[PDB]
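Q: Below you'll find the structure I mean.
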Amino acid sequence: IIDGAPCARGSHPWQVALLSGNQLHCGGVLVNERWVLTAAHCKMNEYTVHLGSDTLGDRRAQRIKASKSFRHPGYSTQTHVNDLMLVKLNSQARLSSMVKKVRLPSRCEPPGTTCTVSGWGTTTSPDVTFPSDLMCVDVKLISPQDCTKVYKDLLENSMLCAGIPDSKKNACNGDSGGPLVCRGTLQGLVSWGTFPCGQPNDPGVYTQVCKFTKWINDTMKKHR
């Protein structure tokens, strides 16, 4: 997260991290006891899911293996369209005040809406600074018309853009697949942006969760 601050303790219980060799790989969101939602770009054959702590490396946290995952079949490595995947936890997440399911959206929140993106991704770019504590930054949803000025025809209708004018405030590598929450609901998954991160007037690009509700519920149902 570039130009953010530590999240208030206990306010991101639906936030998870995907680890590989005890190192941060991606962010993600807890959907229910058996499922984590993340970016298709985070695909691995095995995952270690960290749940229940704002601090990576906490002994208090749950560490659950995940040996199955399903990317949206329309996902493209070339364009990053349909960038989403469901990760199936080997055992159920043990829910508490620190482990909760995210509120999935019913509607798509409009341009100009204030949101919070969170994660343990680097806080600097190009040079890497990986924090221990979960970082937060507020961004505003950007219209597809305004976002097209920057990314042209790479942008699709199921992609959502967010950021702050003349600001470095954004998501970076390690935040990928993590949550963008607007008015109590999950509106996006960190998908991509420019590199180096935190480039002013270059929005962060997110997978628009409100357009994938059916595939999300249908995939959990079929692979239950």
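We're sticking with Swiss-Prot numbering for chain A, so the shown stretch reads 30-253, in order.
A Cβ is built for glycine as well, from the same backbone N, Cα and C atoms used for every other residue.
In case it helps, Swiss-Prot gives these features for our protein:
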type	residues	note
DOMAIN	30-250	domain 'Peptidase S1'
MUTAGEN	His54 to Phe	No effect on zinc inhibition
ACT_SITE	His70	active site, charge relay system
MUTAGEN	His109 to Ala	No zinc inhibition
ACT_SITE	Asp112	active site, charge relay system
ACT_SITE	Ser205	active site, charge relay system
Q: Taking just the CA atoms, what is the gap between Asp112 (active site, charge relay system) and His54 (mutagenesis position) in Å?
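A: Per the Cα atoms, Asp112 (active site, charge relay system) and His54 (mutagenesis position) stand 16 Å apart.
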Q: List, in sequence order, the same-chain residues at least six positions removed whose CB sits under 8 Å from that of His70 (active site, charge relay system)?
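A: Within the chain, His70 (active site, charge relay system) has Cβ neighbours under 8 Å at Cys55, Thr106, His109, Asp112, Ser205, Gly206, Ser220, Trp221.
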Q: Ten-angstrom check, please: count other Cβ atoms within 10 Å of the Cβ of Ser205 (active site, charge relay system), all chains counted.
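A: Result for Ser205 (active site, charge relay system): 25 neighbouring Cβ atoms inside 10 Å.
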Q: If you run the three-state DSSP split on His54 (mutagenesis position), which class comes out?
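A: Note: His54 (mutagenesis position) is in a strand by DSSP.
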